Amino acid sequence: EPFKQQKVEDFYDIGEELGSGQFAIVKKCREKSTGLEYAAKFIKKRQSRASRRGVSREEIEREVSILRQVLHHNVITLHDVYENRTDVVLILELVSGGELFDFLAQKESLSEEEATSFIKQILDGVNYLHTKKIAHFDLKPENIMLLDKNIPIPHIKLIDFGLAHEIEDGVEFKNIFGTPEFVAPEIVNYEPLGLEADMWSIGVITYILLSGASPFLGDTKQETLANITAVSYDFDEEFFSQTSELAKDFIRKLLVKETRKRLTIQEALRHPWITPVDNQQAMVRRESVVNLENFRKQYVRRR
Amino acid sequence: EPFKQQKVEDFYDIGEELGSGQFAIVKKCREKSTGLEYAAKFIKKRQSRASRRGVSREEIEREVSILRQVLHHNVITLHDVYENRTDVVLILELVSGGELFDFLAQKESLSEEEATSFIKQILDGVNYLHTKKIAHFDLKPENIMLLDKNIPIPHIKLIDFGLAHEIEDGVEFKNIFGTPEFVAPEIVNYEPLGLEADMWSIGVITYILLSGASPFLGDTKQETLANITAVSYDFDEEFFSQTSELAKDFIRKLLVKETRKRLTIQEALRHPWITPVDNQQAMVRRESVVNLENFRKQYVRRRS
């Protein structure tokens, strides 16, 4: 249901480089007819199967197909799609506010109430996807972006659907991918996959946001994978001394091997840490603080 | 048992770039004291754990540790190891004859006998490693190099020990890594690992050498992995019509899920396709022919 076969330079003014990854190169641009600004993600095509360099026809078509389905305020949106010999270039919504974790590291101070405000935006985006039977499959702090950095409470935008995949019911889908720090046990063990995996990733992102520490990350990839498979973590009191039991329960109910016993997105929204029932839960959440001292320490180390 | 802490440029004249990967950049260089030529692999260090960019202290130390054990004509050899704020640089034997598969694609013609000549060199290298309880863990056509391209029968050198690991006996090793096209089922399934894995790789490498095709490679990674785990392949007669049964038996005994029932390096070397026992096995091997037609076709598609 296809791609524009024109030259993207005819219709857009490409300029500054925004941030290249391993397979794509993102650049700011400007539609000519309107003057509006977008991002332009130049994905590099593959050549024949098993060129290490590039991305396959099938997997670009998949990402573009999912992007078209996806209309939500907490999820990036696709404007147009061109292609040529070398690249397929996507004209995406310009999200120029930086990472979430970046903005949070700037923070003078940050309570668990303020923290859940950002978590909730994420849960809303992920709820929209999961309602449309889509699994992002690459939930991590790099892919959690801000539209405008200079707002009191900025607007989260989930990005990068390179690993996303529609889930059907009778159909199985097994594959190994992602960043080891943030993958569920079913990825590592090459077990059937679904929407559940995103809920694991959320439990991890939460853990790092509050404490600055990461639950399963070892010295080496080897260890990391052994930790995930064994579900070996703990709330080390050095970082989690100012963290609520509500917050810890949320994380603990997400970081669960059995996919069926793990929280759904609908259950995570209804969890009391995200949606307090009484006043005393609301106040515990207001008086609990994110560990920004240790969160800055670890976020600096990622550069 | 450490790294030189001096500036590598003081002692070596670095020059032309030779072939950067993702974590390392390799450059031709020249020892100043001797005038001799080496390859200098500049490995980029990590910063703190999970920087996607870099290589960890522990994993550089392991590569260097395995490199210092490794003395064989069919295996690259480590000369020196400097380091600095940014990189650990290894001074490795210069291997400048290109990949094996590249040389073979230049071939006028190539019989199974001539092919096993190169396969033997590979098995000899691998045997040496496996005798020293080392697993390469990254056997593939890119890491099978030639020393001098312009010789009738060139000299194979296994390279890149970035994934290599010493296998003990009681000790278990489980990890996920490598190139999907060439990993054994135990990698994919996160099952305990050892020397066997390399042998599966050799089976895949042989398969491609002979036919130009690849046994498990699918359209997407998803399919490739399913194919490995299911051990789903076949000898499509379009590519294997001029391939001997001996050749097909060797491959078939290596591409086996069960690690115990798979061929060991010693069993591979003794296999009749490698080591005939009568004259008629020898003749079948001379008269059977590598499919350079299809081999070139695919090897071209892997380019730039």
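The residues of chain B that appear here are 12-315 by Swiss-Prot count, in order.
Each residue, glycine too, has its Cβ placed from N, Cα and C.
The feature domain 'Protein kinase' is assigned by Swiss-Prot to B:23-285, with sequence analysis given as support.
Swiss-Prot lists B:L29, B:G30, B:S31, B:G32, B:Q33, B:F34, B:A35, B:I36, B:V37, B:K52 with the feature ATP binding site. When Cβ atoms from all protein chains are considered, those within 10 Å of B:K52 (mutagenesis position) total 26, not counting its own.
DSSP classifies B:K52 (mutagenesis position) as strand under the three-state reduction. Under its mutagenesis annotations, Swiss-Prot gives B:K52 to A the following note: Loss of activity, apoptotic function and of autophosphorylation.
Per Swiss-Prot, the feature active site, proton acceptor maps to B:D149. In this structure, B:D149 (active site, proton acceptor) belongs to neither helix nor strand by DSSP; it is coil. When Cβ atoms from all protein chains are considered, those within 10 Å of B:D149 (active site, proton acceptor) total 22, not counting its own.
Under the heading of mutagenesis, Swiss-Prot lists B:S299 to A and annotates it as follows: No effect on Ca(2+)-calmodulin independent phosphorylation or apoptotic activity. DSSP assigns B:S299 (mutagenesis position) to coil in the three-state reduction, outside any helix or strand. Note on B:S299 (mutagenesis position): other Cβ atoms within 10 Å of its Cβ, all shown chains, come to 21.
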Around the ATP site formed by B:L29, B:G30, B:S31, B:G32, B:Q33, B:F34, B:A35, B:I36, B:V37, B:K52, list the extra residues of the same chain whose Cβ is within 8 Å of the site's Cβ centroid.
B:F53
Closest of the recorded positions to B:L29 (ATP binding site), Cα to Cα, picking from B:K52, B:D149, B:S299?
B:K52
Spatial neighbours of B:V37 (ATP binding site), counting only the recorded positions B:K52, B:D149, B:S299 and Cα distances within 10 Å:
B:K52
In sequence order, which same-chain residues at least six apart have a C-beta under 8 angstroms from B:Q33 (ATP binding site)?
none
B:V37 (ATP binding site) has how many other Cβ neighbours within 10 Å of its own Cβ?
22
On a simple 10 Å Cβ count over all chains shown, which one of the binding-site residues B:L29, B:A35 is most densely packed?
B:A35
C-alpha spacing of B:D149 (active site, proton acceptor) relative to B:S299 (mutagenesis position), in angstrom:
29
For B:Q33 (ATP binding site), what is the secondary structure by DSSP, using just helix, strand and coil?
coil
State the count of C-beta atoms found within 10 angstroms of the C-beta of B:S31 (ATP binding site), not counting that atom itself.
12
